[PDB]
Structure formats: structure tokens, C-alpha cells
Amino acid sequence: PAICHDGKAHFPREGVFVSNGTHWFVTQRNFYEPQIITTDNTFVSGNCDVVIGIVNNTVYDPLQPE
Amino acid sequence: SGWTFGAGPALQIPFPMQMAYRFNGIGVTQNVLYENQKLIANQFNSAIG
Ligand SMILES: *[C@@H]1O[C@H](CO)[C@@H](O)[C@H](O)[C@H]1NC(C)=O
């Protein structure tokens, strides 16, 4: 149900977090179309521990590389 | 399977995530459910009880 990157939870804006066993992806409700989990399609809320089902991953933003 | 089985092939989906879909349909973001899942389960159980 979520992604924790820097001690903060991350929820999908419009989609769900889907993994094919090795890499995680966010995709639409009714059509498999994976995309890299950036900061624009995920909104942060929580403390990474209140949520059940947390999985660690990276949600790296485009503002850091440039 | 949520509501998917009413539209075609039944698609399995965990129940804790299904309620996040349904909160998302009444203007309440997903963050309310997951960070309050334990409380909501007790309220629903008592209501059914
Ligand atoms: C995520 O990383 C933190 C820090 O290393 C660790 O304490 C936590 O157990 C990790 N999450 C999982 C699900 O293992």
C-alpha cells in the first residue's frame, strides 16, 4: 500500500504500487502501464511506521539530478 | 475483488487496499485509511456486531 524512502511514507496519487518481483512500479487502476516512482505521482503523508505493509524503495525526484 | 468482478473478469486485490480505493471515491485521500486502519476495523466490526 505504500513506499518508504527517507523515513516518510509515500502513497500513489492515481494508481497503485506494483512490483514484478524485483522492481516496484506505479500504474493505473485498470491498465497495466508501469512508470518509475518519482515525487510528482506520489504524495507524502505519515511517519513510515503507522502504515501496515510498508516496503522500502526509492522515490527519487527529478530536481536532484539537475 | 472489489468492484472489478461486476465489470468483467474478477481481479484479486487485497481488502486493506480496496477500502483505500473506496475512500478515494468520496474525497478522502488514501492517507486517512492506512494510518488509521486499526481504528477503522474496530468501528466496522462493532457496527456489524
Ligand atoms: C527499511 O530500511 C530501514 C533502515 O535500514 C529498516 O530499519 C527497515 O526495516 C527497512 N524496511 C523493511 C521492510 O525491511
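Swiss-Prot numbering applies to chain A: residues 1079-1144, in that order.
Determination method: electron microscopy, 3.5 Å.
Cβ coordinates are placed from backbone N, Cα and C, and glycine is handled just like the others.
Annotation of the natural variant A:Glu1092 to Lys in Swiss-Prot: In strain: Theta/P.3; the original residue is retained in the structure shown. According to DSSP, A:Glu1092 (variant position) is assigned to coil rather than to any helix or strand. Long-range Cβ proximity for A:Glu1092 (variant position), meaning a same-chain Cβ under 8 A and a gap of 6 or more residues, is found for A:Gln1106, A:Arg1107, A:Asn1119.
Spatially close to A:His1101 (variant position) yet at least six residues away along the chain is no residue at all, judged by Cβ distances under 8 angstroms. One natural variant named in Swiss-Prot is A:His1101 to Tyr, and its note says In strain: Theta/P.3.
For the recorded site, A:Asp1118 (variant position), the DSSP three-state label reads coil. A natural variant is reported in Swiss-Prot for this position, A:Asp1118 to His, and the note states: In strain: Alpha/B.1.1.7.
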